[PDB]
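S.K.: Here it is: the structure, laid out below.
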Amino acid sequence: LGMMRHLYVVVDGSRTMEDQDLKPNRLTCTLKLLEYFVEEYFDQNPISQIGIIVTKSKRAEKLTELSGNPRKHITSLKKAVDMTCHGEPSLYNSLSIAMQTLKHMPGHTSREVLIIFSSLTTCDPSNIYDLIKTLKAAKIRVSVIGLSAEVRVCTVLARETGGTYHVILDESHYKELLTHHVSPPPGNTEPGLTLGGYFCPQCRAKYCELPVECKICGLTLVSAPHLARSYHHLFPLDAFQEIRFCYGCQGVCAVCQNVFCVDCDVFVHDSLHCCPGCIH
Amino acid sequence: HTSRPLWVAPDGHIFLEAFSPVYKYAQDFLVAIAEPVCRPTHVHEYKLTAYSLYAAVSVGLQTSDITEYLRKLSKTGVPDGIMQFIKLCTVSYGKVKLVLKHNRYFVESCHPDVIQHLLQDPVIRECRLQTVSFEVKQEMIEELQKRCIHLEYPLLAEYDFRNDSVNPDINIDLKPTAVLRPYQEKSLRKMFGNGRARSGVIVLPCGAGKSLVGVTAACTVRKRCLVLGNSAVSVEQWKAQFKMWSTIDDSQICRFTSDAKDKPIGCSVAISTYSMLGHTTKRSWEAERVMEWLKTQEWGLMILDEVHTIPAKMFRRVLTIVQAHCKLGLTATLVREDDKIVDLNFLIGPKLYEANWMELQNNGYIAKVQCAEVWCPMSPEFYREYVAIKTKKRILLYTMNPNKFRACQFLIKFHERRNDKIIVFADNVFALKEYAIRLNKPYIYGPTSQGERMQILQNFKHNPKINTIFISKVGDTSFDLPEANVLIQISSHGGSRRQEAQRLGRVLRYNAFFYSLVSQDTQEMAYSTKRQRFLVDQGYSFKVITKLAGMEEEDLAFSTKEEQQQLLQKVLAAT
Amino acid sequence: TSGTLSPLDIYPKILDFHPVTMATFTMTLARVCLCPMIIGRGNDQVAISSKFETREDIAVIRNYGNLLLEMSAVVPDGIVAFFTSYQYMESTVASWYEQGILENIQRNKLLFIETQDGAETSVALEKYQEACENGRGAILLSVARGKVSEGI
DNA sequence: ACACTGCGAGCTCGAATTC
DNA sequence: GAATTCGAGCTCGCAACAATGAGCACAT
Ligand SMILES: [Zn+2]
Ligand SMILES: [Zn+2]
Ligand SMILES: [Zn+2]
């Protein structure tokens, strides 16, 4: 159904992140919903990635490198609550850092940047309008979530590169905007299945209980039940025609010709996702 | 037998079961027949009355549509003391009609045999001067409407607005920007039943569409409306709700509140107040030439906001000064002391629609309120003087209780740390000062101004620093109090169950929850159960918080007894 | 016909004629497309007006600088600040700079003074419309009886 | 041959209760 | 039945009001 994704998350670190109108720290309410966002992203998208960049004082510093590590992100967002966040941000320096790595990904994916942006001013030493011709050439998809106002760049950066621009009503709207950024838009990788506890077959390296890639030999290690939930969307079961003694619960299929009741009929298509007669 | 979820009592009382499969087709039947008395979550209880059946036959159901569908939803069999009552109060509806035509009031009957019966009563012969008609005086239209109910030939005020050809049909049109919720569509359907407007009373909560129904009814009759209100603040809201949802220019929406006077002679919608149309003293000259214009033009759809103040002595003379065809009344709290709400059934008409206050909470149109009657014990120094005196000085004693001062200061601190907008409603204005200066909080004392009343209220909404506010008897109407989240009500008026349904109107405009501070073992304990008597009949549940969640651990005022001895000497020095 | 005939009964009094309609109109909107406000007294309850005696004192020049600072942090992409004259624009901007107020406005937005000569003005206007289109945003502080107030 | 707009007095109500 | 407490709106007297800057399109 969906495709692979390499999402970057640009987090604003300006003077305006000390603002109110949110949970105690405007910065803190951003990092609170981002930890919720990393969990739901990696759950619905199994083999994708997340980078997190934080822009501060006319410069961009990479908080976490681009890797599919659903633990290293949340353990780094907990550290960044005590950030200083002084100075005016940048947007040329942050989208270029998100372009030196995201350009060299293979073309079968959906490379994306997501900017969470509270300041109004991007003091950056060059012209932004040549990036939007470069990012459109490299098939990146930059989408901005704005705070408290609408900036002209963030409209023309979104609608030319291909993303969306959205401004916050409140915190119930800010969770609604981040929830819409987990569904993937409609190749052959080589991952290593990590049987035996959690060890790597290619380099035989033992490490932690994780769906993460292997550092010693560079292989990605996924768990096959986590891949298994994405099945049954492709070739799902066709419904039955319905016109006592049952076959499911023992108290009509067009394939195996075994009747069902009503509780069983709703249960087969909702949770079981297979016909109990057809497995025989 | 397991179906048919009613129990028609032999006097008259209808116990509807709100867990039945046919409940939704039996709750959309009993609204059109009976009036609700109590509505808990399981078994509702309606009630048949005389006025509730006049609203039934005014809609297209006749006397054989009601008395047959009661048998098919009975569970008992109708007890033959209701077949004699339904037949009596439905065949005597459309016989005597009160219609006006070009500034003259006429009592009309199609059957001449009841006019020969009507013209022997000695009080209807005082209000004088096929198709039999006789002209009645305008200034004795209230004493006429009592008598037609007194002999069971009630008057109907069904404005037939589709074709009258006398009134200047104005261009009020409801724009497609305001879509109305499915309870507002049901109230207007019961009003404009047969394609003719009907004079009734619609009871909707203030957080619900109490004003959108009034605008939509004005765009429906499309005649010269006239909106009334209880205050000069309430008409600057009614002016704003007409520009928001009805596409009217500012050369037609006028006002009559002694400060603006936007050329009130010759308009289409006039938004005035009570006690301006019924001001019984020598009026000013600008108001005299408007009242000479307003006393001689037949309106259509007078909109009487805050209906529960109409049966007063001065506010019911408005309905004889102004001549209107149909009279809609919009309110939120229909209950009122002194037993004059049954008197309102002939000043305006039958009660049309009451919103189910729990159905609007389960669908999201109203905030889920967690009522909590936290009561505080009495201090042993204050109860020493409470039982020694009886003559009104003990009202200060159960108001300025030091142990009630701690529960106000604790509940303010407990919700300032959750970023909640706190409103402390507090009457008895001596204790408004002594509560709001010991916590350094703003207070709308009531004789403050018009100026700093408007900026203290605006520093409360668009500022995340000022968090509490101490109102005093001002917010007992439909004012612009800006969407509070808690409401720590302290020591209000005596048994006003109208008040604690207007204090509740601030909260629903758990999500939000309001308290009620009571000094226990005093006279306020008997009062605070008289005022929940209306709210438990709507579904609300009042918990009791005997001891708060860790009150003694923070830095609360009046810790020692030395600082408590000084407060009693401040209270007892008033006398 | 114009857009801002302010009282309609003045123009037939000055110009000796008698109209037959003398009408006014208002535009319809799908939102509130404008939010007019009258920011009166200062943040410490000091009057803000530009009289002739209330111009030298620094309790008003600070309250103009404290306003343009706190509006340049919440308004995106362009603020036009019309002053009453040119000798009041000089004597306020050069009295914001000696205090610590013009330092904090240049952190948010660039500021482009509209001068009297047309060569510098068209330079400062083309950079203003460039600064509103890229990230930073700008402040075109000008004069109300000026060239930019009627043409642009 | 002086004088605009806010703002407090009386005046008369209402709501609910004491007296 | 006749007060009170605290709110309301409507009139209406009362005291005193204010007003500082700078330049190009159009006829022989
Ligand atoms: Zn490996
Ligand atoms: Zn099968
Ligand atoms: Zn079965």
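All residue numbers given for chain A refer to Swiss-Prot; the residues shown span 55-240, 278-334, 343-350, 359-387 in order.
Cβ coordinates come from backbone N, Cα and C, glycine included.
This is the feature table in Swiss-Prot:
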- A:60-236: domain 'VWFA' (DOMAIN)
- A:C291 to A: Reconstituted TFIIH complex lacks p62 and has no transcriptional activity (MUTAGEN)
- A:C308 to A: Reconstituted TFIIH complex lacks p62 and has no transcriptional activity (MUTAGEN)
- A:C345 to A: No effect on the transcriptional activity of the reconstituted TFIIH complex (MUTAGEN)
- A:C360 to A: No effect on the transcriptional activity of the reconstituted TFIIH complex (MUTAGEN)
- A:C363 to A: No effect on the transcriptional activity of the reconstituted TFIIH complex (MUTAGEN)
S.K.: For A:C360 (mutagenesis position), what is the secondary structure by DSSP, using just helix, strand and coil?
M.R.: coil
S.K.: What's the CA-CA gap between A:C363 (mutagenesis position) and A:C291 (mutagenesis position) in angstrom, rounded?
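M.R.: Distance between the two Cα atoms comes out at 42 Å.
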S.K.: A 10 Å Cβ contact count, applied to the mutagenesis positions A:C291, A:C308: which residue has the minimum?
M.R.: A:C308
S.K.: Taking the Cβ of A:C345 (mutagenesis position) as reference, which residues of that chain separated by at least 6 in sequence fall under 8 Å from it?
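M.R.: In sequence order, A:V366, A:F367, A:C368, A:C371 meet the Cβ cut-off.
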S.K.: Do any of the mutagenesis positions A:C345, A:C360, A:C363 touch ligand 1, in the sense that the CB is under 6 Å from one of its atoms?
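M.R.: From A:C345, A:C360, A:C363, counting a Cβ under 6 Å from ligand 1 as near, there are none.
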S.K.: Within the set A:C291, A:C308, A:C345, A:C363, which mutagenesis positions show a CB-to-ligand 2 distance under 6 A?
M.R.: A:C363
S.K.: Is it possible to get the count of other C-beta atoms within 10 angstroms of the C-beta of A:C363 (mutagenesis position)?
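M.R.: The answer is 13.
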S.K.: Among the mutagenesis positions A:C291, A:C308, A:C345, A:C360, A:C363, name every one whose Cβ is found under 6 angstroms from ligand 3, counting any of its atoms.
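M.R.: Once distances to ligand 3 are taken from each Cβ, A:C345 fall under 6 Å.
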S.K.: Work out how many Å separate A:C360 (mutagenesis position) and A:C291 (mutagenesis position) at their Cα atoms, rounded off.
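M.R.: Taking the Cα atoms only, A:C360 (mutagenesis position) lies 44 Å from A:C291 (mutagenesis position).
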S.K.: Measure from the CA atom of A:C291 (mutagenesis position) to the CA atom of A:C308 (mutagenesis position) and give the result in Å, rounded to a whole number.
M.R.: 9
